[PDB]
2 protein chains.
Amino acid sequence: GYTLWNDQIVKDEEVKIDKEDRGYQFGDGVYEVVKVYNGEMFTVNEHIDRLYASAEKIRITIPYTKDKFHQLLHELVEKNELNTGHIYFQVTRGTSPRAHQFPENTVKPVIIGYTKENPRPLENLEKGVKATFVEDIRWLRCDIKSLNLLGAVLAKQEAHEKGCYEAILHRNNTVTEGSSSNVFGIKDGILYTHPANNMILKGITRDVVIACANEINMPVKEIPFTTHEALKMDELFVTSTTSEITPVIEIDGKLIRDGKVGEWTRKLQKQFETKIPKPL
Amino acid sequence: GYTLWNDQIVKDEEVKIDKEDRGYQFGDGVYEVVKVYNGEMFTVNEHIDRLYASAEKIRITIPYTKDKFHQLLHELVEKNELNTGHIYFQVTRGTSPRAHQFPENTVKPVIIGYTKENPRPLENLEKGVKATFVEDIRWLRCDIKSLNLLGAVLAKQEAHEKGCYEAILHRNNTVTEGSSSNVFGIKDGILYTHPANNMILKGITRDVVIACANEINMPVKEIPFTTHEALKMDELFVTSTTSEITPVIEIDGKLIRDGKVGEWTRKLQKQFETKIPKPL
Ligand SMILES: Cc1ncc(COP(=O)(O)O)c(CNc2csc(C(=O)O)c2)c1O
Ligand SMILES: Cc1ncc(COP(=O)(O)O)c(CNc2csc(C(=O)O)c2)c1O
């Protein structure tokens, strides 16, 4: 395959990372993941906007305009002949002799991007998945989509060890988000999800789902709920660029209602399906 | 010059880091810095022990014995002909297609180490430095010396822009540690420092300084203090492998006592001086 490296498209094996790349020594960088469906990038503008917002939050200046970044992604998808899967891309502050403080503005960011073929998780969407609650021990700027992902790594591993698809995180029993998703609960036909402050990532899929709820006249309340309240919900699901709307039918051996995917989850899945590129 | 790469000392130009090294994508790794004085490593055993401890805390298995690791560090120091400076070394979970959960145990960790010449910070040891308070927004496993350093990066940059040497961090108005140091206060000839729990890194220099206090019959209380209390200390200093015992004489324009280096800090600096390698 081919990898985007700065503004060049290069054979994968030509790409070399420096040991003093600040992404490698400090996790000093930001990233995005964009889903591609039948050759078309879904919500690419929103992801590019969020990459630049994440970068700006940690004062990294991306050296290309958004239009040029968009063009590069297009070229990367075409060169790799990606049909259905995702583009991963990240920006780090660059390479400089190791020191905590920022280097001279003479240092250029390092941009890496690549593709992976990866089907829609149709089985999960239909049947739902199991999850587990795990304490949120992450830093307090979860609104920045950074490469500092070690709390999420440990949470995901714990979930995978329990045979669960996702770890639902909580700060002293207040549900925040998933180790790599946003978390929604439904009760009495109302959609609940934690508000977008410094405690969660403002997911692109989260935002599409809220729009879907508005389109079908389902009330949305962006207020947090507890782990104990979550267990009493009528329906629960998680969202991400790759997981789409993935129903959660069981948490830690306790069924959500009857352990079946709920009616409102299905309605949202139906509205979501209208937004994604189809062949054709 | 020469870089430790996995189990070999190679020319720096031979080192190849993969874009999917989990140190680069998740900050999934741990590290150490060791001071070398006139060719001799200081407290190297304690730093190797801490490296293995940090690794174990995130379930990385280092693929060779502590004896082997010590051997490789000695060779690294000789090949580079390091006089006075430091060795940096890190271990990541390894290279694997991108996924939050751990890869299979077939994946070897990546070890990178290199040297830098860096003199003792003479001026700071003598004259003391300025510091600034910065709210501690880092994750809740600060006892692990991980590559997830973005909180510390932003804190140090804040200090540097205000012309300060160090950011002194505080969580719930309680002083924890510095962005890259531990913090000690002295009041009425007693030495105070935050206890070694999940809120701070248990510094090697910190432990040496506590040993030194014991040797000069100075009482030590590992009890945390607030920002308000810090400003009322008789003396204040920070410790790290490269800072040694750096007096702090002002925080945010407020002088610590008279803004002079205090008598107890000098006594501790003198005691510390007896521990460093001296081949005359
Ligand atoms: C902490 C946290 N919260 C929410 C999300 C969801 O964000 P969007 O992908 O919807 O923008 C994410 C992104 N997760 C994610 C993106 S692709 C993917 C995967 O499993 O492949 C996962 C996250 O890391
Ligand atoms: C958050 C945090 N707390 C305490 C320390 C001090 O630990 P020791 O270096 O004493 O083991 C450190 C390590 N600091 C440090 C080591 S080398 C260095 C430098 O300025 O070069 C700095 C740290 O990062």
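Note that chain B carries Swiss-Prot numbering, so the residues on display, from first to last, are 2-281.
The header says X-ray crystallography, 1.9 Å.
Quick reminder: no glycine exception, Cβ is built from N, Cα and C everywhere.
DSSP assigns B:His101 (substrate binding site) to coil in the three-state reduction, placing it in neither a helix nor a strand. Feature annotation from Swiss-Prot assigns substrate binding site to B:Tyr32, B:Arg99, B:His101; the stated evidence is experimental evidence.
The feature pyridoxal 5'-phosphate binding site is assigned by Swiss-Prot to B:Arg51, B:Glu178, with experimental evidence given as support. Under DSSP, B:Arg51 (pyridoxal 5'-phosphate binding site) is assigned to a helix (H, G or I) in the three-state scheme.
Under DSSP, B:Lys146 (active site, proton acceptor) is assigned to coil, being neither helix nor strand in the three-state scheme. Taking the Cβ of B:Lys146 (active site, proton acceptor) as centre and 10 Å as the limit, one finds 22 other Cβ atoms among all the protein chains shown. For B:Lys146, the entry in Swiss-Prot reads active site, proton acceptor.
In Swiss-Prot, a mutagenesis experiment is listed as B:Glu178 to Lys, annotated with the note Loss of transaminase activity and small gain in racemase activity. Sequence-distant neighbours of B:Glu178 (mutagenesis position): residues of the same chain at least 6 apart with a C-beta under 8 Å from its C-beta are B:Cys143, B:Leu170, B:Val184, B:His195, B:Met200, B:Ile201, B:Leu202, B:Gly204.
What Swiss-Prot notes for the published mutagenesis of B:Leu202 to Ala is this: Inactivates enzyme. Counting every protein chain shown, the number of other Cβ atoms lying within 10 Å of the Cβ of B:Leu202 (mutagenesis position) is 21. For the recorded site, B:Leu202 (mutagenesis position), the DSSP three-state label reads coil.
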Near B:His101 (substrate binding site), how many other Cβ atoms are within 10 Å of its Cβ? 21
Among recorded positions B:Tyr32, B:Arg99, B:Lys146, B:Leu202, close to ligand 2 by Cβ (under 6 Å) are B:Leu202
Within reach of chain A, those recorded positions of B:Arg51, B:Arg99, B:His101, B:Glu178, B:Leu202, CB-CB under 8 Å: B:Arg99, B:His101
Validating a neighbour-count step here. Other CB atoms within 10 A of the CB of B:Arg99 (substrate binding site): how many? 16
Using the residues the record lists for substrate (B:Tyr32, B:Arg99, B:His101), what whole-number Å value is the largest Cα to Cα distance? 22
B:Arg51 (pyridoxal 5'-phosphate binding site) to B:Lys146 (active site, proton acceptor) - Cα separation in whole Å: 8
By CA-CA distance, flag whichever of B:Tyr32, B:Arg99, B:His101 among the binding-site residues is nearest to B:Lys146 (active site, proton acceptor). B:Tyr32
